[PDB]
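See below for the structure under consideration.
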Amino acid sequence: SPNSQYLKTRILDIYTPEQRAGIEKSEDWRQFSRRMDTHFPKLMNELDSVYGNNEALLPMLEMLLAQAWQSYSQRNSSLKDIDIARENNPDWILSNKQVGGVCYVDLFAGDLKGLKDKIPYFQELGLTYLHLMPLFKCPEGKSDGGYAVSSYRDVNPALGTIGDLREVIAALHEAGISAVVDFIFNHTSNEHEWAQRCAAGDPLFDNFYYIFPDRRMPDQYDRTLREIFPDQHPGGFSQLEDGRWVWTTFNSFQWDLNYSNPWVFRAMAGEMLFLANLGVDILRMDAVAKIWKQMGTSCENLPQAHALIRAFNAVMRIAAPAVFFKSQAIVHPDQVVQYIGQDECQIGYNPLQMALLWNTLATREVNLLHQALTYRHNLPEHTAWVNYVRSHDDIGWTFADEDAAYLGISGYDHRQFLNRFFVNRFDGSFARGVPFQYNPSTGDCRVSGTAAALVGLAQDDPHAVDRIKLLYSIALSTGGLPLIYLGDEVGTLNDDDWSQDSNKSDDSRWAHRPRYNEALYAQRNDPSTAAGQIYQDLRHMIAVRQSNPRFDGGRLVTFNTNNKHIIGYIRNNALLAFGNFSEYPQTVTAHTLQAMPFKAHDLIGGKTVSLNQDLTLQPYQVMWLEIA
Ligand SMILES: OC[C@H]1O[C@@](CO)(O[C@H]2O[C@H](CO)[C@@H](O)[C@H](O)[C@H]2O)[C@@H](O)[C@@H]1O
Ligand SMILES: OC[C@H]1O[C@@](CO)(O[C@H]2O[C@H](CO)[C@@H](O)[C@H](O)[C@H]2O)[C@@H](O)[C@@H]1O
Ligand SMILES: [Cl-]
């Protein structure tokens with residue numbers, strides 16, 4: 001039954017009495033020792049519930065915490081300053097000053113050096129937070145856009161070196177920007193040293209993955225598994241050349257790590273420590289839902305999965321307190337929120353709000369959006385949503401069917417409409433998206449396409465610009481950390497030649513992953529062009545959000561607009577937000593506006609607005625009203 005003091009002397013064992021004296025009197029040790037006393041009990045409790053009486057548990061922990069000391073000992077002192085800051089301010093994530101951006105290093109800026117050169121622009125745009133897409137060594141050719149990781153410790157050589165990454169992170173900190181990076185902890189590539197060695201039968205790598213002699217067990221699992229990339233293969237398994245089968249939730253070249261082995265936790269915790277010491281502020285925990293497998297279940301959102309993530313959290317509290325987790329879970333809304341906790345992932349993607357933003361543009365009806373913002377927005381203390389419009393991924397229509405039923409909506413019919421609308425198979429749709437993973441056996445389908453393509457900008461729809469403005473306004477103002485897909489701010493369209501690369505032709509997500517459009521960025525300071533209007537709008541909303549404390553925190557209360565086309569919510573009893581999702585003008589009545597002040601300044605238009613009479617919003621207009 002190992003404890004804090006026990007492991008601390010196991011750690012201090014390697015030192016001679018001469019250095020032990022200097023170590024024990026040092027601040028580094030004093031801090032580590034305090035943090036062990038505070039957080040180790042949590043680590044022990046979480047791992048005990050997963051690994052029980054496992055023989056490997058004790059020695060795994062002796063090794064892991066020695067590594068943790070050695071990692072913290074080596075940790076840059078600038079980062080140790082950030083550790084203390086974030087320990088003492090858990091709510092930094094909840095500040096209205098936080099605005100995020102995300103890009104592919106190669107597609108946006110060429111390489112890590114070019115990314116560093118682009119930092120003055122992130123400053124111009126107002127970012128405090130930057131997510132760099134998977135930047136690690138991966139298979140040449142097909143790699144799932146870097147999501148098949150061949151090494152967590154090596155940069156993708158097209159991008160530069162680990163030293164460049166260190167340099168870039170340092171420059172981002174100097175510029176007041178947090179560095180955000182993926183921790184792809186559910187699976188590695190099949191080319192990872194661990195995968196190669198486990199498959200070869202190296203006993204040190206026994207049970208690093210899920211490997212089977214035939215179809216017997218994969219057949220048992222497949223009957224309860226959801227299909228993630230049905231285009232690629234059925235179920236959750238792929239066959240090796242020697243005849244065996246390996247768990248592959250995603251592509252065949254992505255092998256699911258086996259977390260029922262305590263050594264796998266150890267291995268991945270060591271890689272996590274390495275990334276922490278790069279100065280990474282937030283790790284996007286990729287596919288959090290899948291890290292525990294259980295026969296007879298969906299192998300999604302299992303209690304042990306939560307417990308393991310909570311264990312990973314404890315390790316950071318002990319050895320790099322500055323590092324927070326970002327949950328990536330595209331599941332039922334009831335399951336999305338369960339990853340979000342101070343002792344789990346402090347922030348999480350908000351795919352419900354995102355999906356419903358696009359839903360509401362299509363139907364023009366705020367019913368589902370209003371419902372979601374009313375019952376599913378508010379979070380526990382010291383946690384926040386990451387609010388977004390578009391990402392590197394396809395759009396899944398992951399609203400709750402039970403929730404929809406109350407508004408007289410049937411799941412499939414609605415999703416079929418949504419899928420047809422956004423892929424331009426519907427009468428007069430403005431959207432120019434392409435299908436992704438149409439599953440003929442179930443009817444499920446997702447949508448690829450850039451924000452600009454989905455709103456009608458490719459064919460110069462006169463409402464397109466306002467649509468982008470409107471969607472982003474909600475992400476920026478509901479409460480939580482808003483994330484811009486970089487390129488959106490100048491209206492970057494689809495790369496229509498995406499499938500000409502034979503390594504990209506089987507994954508339509510590439511359509512919404514275009515290179516930096518030089519011409520559009522050159523027009524960002526010219527308000528005449530679409531790029532300039534979008535840039536001016538988004539830049540204006542960012543500036544308002546970051547300097548106005550009415551936007552602070554993550555809580556909201558919805559406001560009943562009594563118009564099916566207009567969304568209403570209130571921030572801090574002081575900011576009233578109206579968003580019209582109709583291409584026609586829409587009215588909030590005097591009667592409905594009774595409780596409000598007679599006049600209010602609109603932060604979007606810059607006008608004073610009257611609320612003692614009918615308020616009429618132009619097509620797609622957003623108002624940000626100071627009511628207190
Ligand atoms: O359509 C992608 C599919 O995978 C998810 C799992 O959370 O997305 C993440 O995981 C994949 C494997 O690493 C990546 O391909 C993807 O880029 C990543 O965001 C879900 O978004 C979705 O169900
Ligand atoms: O559709 C063009 C292009 O997209 C891909 C890659 O994702 O397949 C998508 O579209 C197909 C039909 O439009 C669907 O059957 C499939 O499920 C979806 O992924 C390519 O295969 C296709 O060439
Ligand atoms: Cl997911």
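Every residue number used here counts from 1 along the chain in the order it is shown.
Structure method, as recorded: X-ray crystallography, 2.3 Å.
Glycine too: its Cβ is placed from the backbone N, Cα and C atoms.
Of all the Cβ atoms in the protein chains shown, 19 others lie within 10 Å of the Cβ of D286 (mutagenesis position). In the three-state DSSP scheme, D286 (mutagenesis position) is classed as coil. Swiss-Prot lists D286 with the feature active site, nucleophile.
Cβ environment of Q254 (substrate binding site): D144, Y147, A148, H187, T188, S189, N190, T248 lie under 8 Å away, each six or more residues apart in the same chain. The feature substrate binding site is assigned by Swiss-Prot to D144, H187, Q254, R284, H392, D393, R509.
Under mutagenesis, Swiss-Prot gives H187 to Q (Swiss-Prot position 195) with this note: 98% reduction of activity. In three-state terms derived from DSSP, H187 (mutagenesis position) belongs to an extended strand segment.
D286 to E or N (Swiss-Prot position 294) appears in Swiss-Prot as a published mutagenesis result, with the remark: Complete loss of activity.
Its Cβ taken as reference, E300 (mutagenesis position) is surrounded by 22 other Cβ atoms within 10 Å in the chains shown. Quoted from Swiss-Prot for the published mutagenesis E300 to Q (Swiss-Prot position 308): No effect.
Quoted from Swiss-Prot, the note on the mutagenesis of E344 to Q (Swiss-Prot position 352) is: 30% reduction of activity. Long-range C-beta contacts of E344 (mutagenesis position), restricted to its own chain and to partners at least six residues apart, with a cutoff below 8 Å, comprise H306, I309, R310, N313, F325, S327.
Sequence-distant contacts (6 or more apart, same chain, Cβ under 8 Å) of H392 (mutagenesis position) comprise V102, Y104, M133, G145, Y485, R509, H512, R513. Where Swiss-Prot documents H392 to N (Swiss-Prot position 400) as a mutagenesis experiment, the accompanying text is: 97% reduction of activity.
Annotation for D393 (mutagenesis position): spatial neighbours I330, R509, criterion Cβ-Cβ under 8 Å with sequence separation of six or more. Swiss-Prot documents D393 to E (Swiss-Prot position 401) as a published mutagenesis change and attaches the note Almost complete loss of activity.
For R284 (substrate binding site), the same-chain residues 6+ apart in sequence whose C-beta sits under 8 angstroms from its C-beta are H131, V180, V181, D182, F183, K326, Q328. Largest Cα-Cα distance over the residues recorded as binding substrate, namely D144, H187, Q254, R284, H392, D393, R509, equals 20 Å. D144 (substrate binding site) counts 21 other C-beta atoms within 10 Å of its own C-beta, drawing on all protein chains shown. Of the listed recorded positions, namely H187, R509, the sparsest CB environment within 10 A is found at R509.
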